[PDB]
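Chemist: Before we start, here is the structure in question, set down as structure tokens.
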Amino acid sequence: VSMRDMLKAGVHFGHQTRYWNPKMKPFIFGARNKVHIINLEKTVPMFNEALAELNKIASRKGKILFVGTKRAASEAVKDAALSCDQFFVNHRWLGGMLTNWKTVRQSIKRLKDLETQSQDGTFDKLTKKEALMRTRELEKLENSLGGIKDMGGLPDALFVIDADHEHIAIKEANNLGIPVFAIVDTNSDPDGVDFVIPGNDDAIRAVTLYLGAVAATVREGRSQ
Amino acid sequence: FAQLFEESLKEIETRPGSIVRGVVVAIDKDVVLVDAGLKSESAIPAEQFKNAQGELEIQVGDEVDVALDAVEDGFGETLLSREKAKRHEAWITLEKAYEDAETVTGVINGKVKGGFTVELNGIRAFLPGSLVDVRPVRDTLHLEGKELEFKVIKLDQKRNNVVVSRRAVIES
Amino acid sequence: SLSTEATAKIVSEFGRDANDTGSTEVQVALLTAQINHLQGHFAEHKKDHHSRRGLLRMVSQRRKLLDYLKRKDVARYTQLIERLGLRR
Amino acid sequence: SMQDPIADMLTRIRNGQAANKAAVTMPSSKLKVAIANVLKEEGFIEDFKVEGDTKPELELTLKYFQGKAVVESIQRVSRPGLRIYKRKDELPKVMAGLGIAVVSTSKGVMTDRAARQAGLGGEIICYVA
RNA sequence: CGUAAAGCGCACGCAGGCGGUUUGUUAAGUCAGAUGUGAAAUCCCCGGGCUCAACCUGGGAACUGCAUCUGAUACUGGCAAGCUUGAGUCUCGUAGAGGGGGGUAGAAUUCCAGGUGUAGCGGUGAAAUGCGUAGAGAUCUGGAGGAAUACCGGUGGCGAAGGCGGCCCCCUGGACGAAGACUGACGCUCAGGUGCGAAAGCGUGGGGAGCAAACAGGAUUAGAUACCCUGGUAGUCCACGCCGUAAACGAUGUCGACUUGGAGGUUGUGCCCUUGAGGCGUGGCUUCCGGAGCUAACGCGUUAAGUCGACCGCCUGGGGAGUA
RNA sequence: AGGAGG
Ligand SMILES: [Mg+2]
Ligand SMILES: [Mg+2]
Ligand SMILES: [Mg+2]
Ligand SMILES: [Mg+2]
Ligand SMILES: [Mg+2]
Ligand SMILES: [Mg+2]
Ligand SMILES: [Mg+2]
Ligand SMILES: [Mg+2]
Ligand SMILES: [Mg+2]
Ligand SMILES: [Mg+2]
Ligand SMILES: [Mg+2]
Ligand SMILES: [Mg+2]
Ligand SMILES: [Mg+2]
Ligand SMILES: [Mg+2]
Ligand SMILES: [Mg+2]
Ligand SMILES: [Mg+2]
Ligand SMILES: [Mg+2]
Ligand SMILES: [Mg+2]
Ligand SMILES: [Mg+2]
Ligand SMILES: [Mg+2]
Ligand SMILES: [Mg+2]
Ligand SMILES: [Mg+2]
Ligand SMILES: [Mg+2]
């Protein structure tokens, strides 16, 4: 990929130079149009870090939780993880998935009872104010938790986009020791992020590049 | 890396708010998804592409941009495509069309205490004071009219002062 | 505010070089000339306290420079106070 | 006004370590160079260099270990307002021995352990820990 | 020491405290060593003796000290040279309610003379006191006089603070920027001292339109020596003199250095392209938000309440009392 | 700049 794919995508974009969280300062190259520019000259060796990292994590077959919430990259994440059969949260991060897993696990086990009902296990009973109430109950659960329903226990690696936009998950992960892989733009602060991936986040031309190149490397730590 | 100087060359292609390629790689009758410009995927409303005038000629693959209204308002390139690519009648404000030779479409609605006239096929300017039109007569032309001629007559703050003239008089 | 020509005359009559505008005797002579000029103004403007503050600042600067000159080179100090008519 | 360049040097180093600056630059002095020598040779900074012949500018490169700063604490003891002179048998201990006490003895600037070695007292310029 | 007690109202400034940088010299401070003393006992250490202990003892250590002598002389001090980056002067411009003096302008209230012109006006939550047929109010003309300067007007500017806003002139202080030259630590702070210091107030001589303590009347009320209303004197105004206090407050002493940012405002200065009043820097001052850090928290946050240095002021439970 | 607001 290198600068070649990084630019035909736009990894070099960074917010306005009037929003930039100063902790990014090593990673920037300039300010074209009152807007920052991310090296793609440090990124490429540093993006390579996480690549050869998730190899190691998927080598023990550990669980990799993808995270993305923006409508822009909401659909990138869901299709990228299921391309690897790993877990993902493409909607709002239900505040407490990790630190409060002893409670969120109840949420999954109740939808896993529910979906058996809603398809075959004796759904069509009376009080049709009851039938739809499940349909909206199941949909709401599946829409925000259906990403990671089969997951079991806690993950071992966590890949996010917009460390800023998703800073709850980072604050949950860092409080559980789980390593955190992020993409942090000029408006974010990687001080929680273990393995940073400096460069433009919000995208699909650029995000399916981060995911599509990551999505593979998980498999070849999994195909082994 | 002057290897990104061939991408500093890609910087040239189109960079400030101006005509840009305008890749419509994604499409939907909800939010026409523009992609080219500066930032990645966009979020523009629709006024000449879908669900707007009824013209469905932006079929996935059309390459029109939106004059990059914002270089980057934060992961947001341009916005509504009112008249951004083919601003054949106005551009900056009106002083510079593109030919000014052939009679371009013009409309002369008088001053109903202001004007509020779609004088040009692309803008709607409010005019200050007398000489609202060319001057055969000032406040006696409230019909949209048809394609007669088009000239300049009296600009002011050079923002929404688009001044059109079409009576075929002595052209004052 | 001494006139520019008056400043030039003071520098020429007190400094080694006509471009020697920073010499200790040059500075003291400038301060003394301005103070003597301002005495007449403050004889008729007793309530010009804000200007009197600047006058007192020049007085104190001249005193500091004179102490510096005296504790450094005494003979120059004595010649200067002779040419300027300052009691001490 | 600047009434203690040694305290200025120590404060510059302290602030630089706090702000993760790689190098801190300042005006030079014989005493400052000697203190930089002591700090470098006991490993609290990498290198120091004095560039300039009319306005000598001293540059000290600061070192950080696992991300954290190394000079966790650095205090000016014998300040102008209260000079401190100690005898060879009341030379202080810093960090109960782990730290150092930069001491100006009659033979040059040299730490408390070295002064106890050479049987000297002197002025306790600073504590480093 | 922002809010718990605590930064003088603000400055200047002697004594005093502290002091940028290089070389040389001195050896006062400082350090080392030695000598003399620093009584004995007591404390402490190692022992000995009373059957043990208390107790009594032998020897040591200690008595942080002081005086010389001999060395070191890095740091401070002195002394002599220098250096310039602190400090200051000059050259050119800049912006400003900075100050003092003098003149004038228009709007407006009040009063006086008159003209037109009628029974109300004025006031309030309602009302009444008050003004008016002796002709008010309204309106117009012409004078008089005093005070303050609408719009501009701006968490805008200047000033050390208090503070300063119409326009013009004379005298005058400070700040700032650019380039260069010059002097060469000439510096920072400051007890006592001296100066300035809103408003009220005091003395003398003026002035007095409006406002208004006091006062009087009406009203409100249980009362109403208040709020409200109608009038009204000192005083607000000037010249000089005195007072010397304010929530004199960013409740934050002055000076200096260093430590991520963002959005402005104001005032210069440089480059180019003034190619559309644009960007690109750099100085000064100033407003808001916020990072690390700090804080009891609130909050402060490159204009610190962050990290340090110099000097000064101040606090030590509340009340009594800032009183006698 | 008519209206907004309404
Ligand atoms: Mg209180
Ligand atoms: Mg208090
Ligand atoms: Mg104060
Ligand atoms: Mg010194
Ligand atoms: Mg004894
Ligand atoms: Mg010396
Ligand atoms: Mg005093
Ligand atoms: Mg008064
Ligand atoms: Mg009285
Ligand atoms: Mg009086
Ligand atoms: Mg009187
Ligand atoms: Mg009167
Ligand atoms: Mg009464
Ligand atoms: Mg009254
Ligand atoms: Mg007081
Ligand atoms: Mg005040
Ligand atoms: Mg105030
Ligand atoms: Mg106070
Ligand atoms: Mg002072
Ligand atoms: Mg100011
Ligand atoms: Mg703040
Ligand atoms: Mg505090
Ligand atoms: Mg008293």
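Residues displayed in chain B correspond, in order, to Swiss-Prot positions 5-176.
A Cβ is built for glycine as well, from the same backbone N, Cα and C atoms used for every other residue.
According to Swiss-Prot, the record shows the following:
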- B:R139, B:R142: RNA binding site (BINDING)
- B:21-87: domain 'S1 motif 1' (DOMAIN)
- B:105-171: domain 'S1 motif 2' (DOMAIN)
- B:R139 to A or K: Loss of RNAylation by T4 ADP-ribosyltransferase ModB (MUTAGEN)
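Could you tell me the structural context for the features on the list?
Modeler: Look at B:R139 (mutagenesis position): DSSP puts it in coil.
Sequence-distant contacts of B:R139 (mutagenesis position), defined as residues of its own chain at least six apart whose C-beta falls under 8 angstroms from its C-beta, comprise B:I157, B:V173, B:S176.
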Chemist: How many other Cβ atoms sit within 10 Å of the Cβ of B:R142 (RNA binding site)?
Modeler: 14
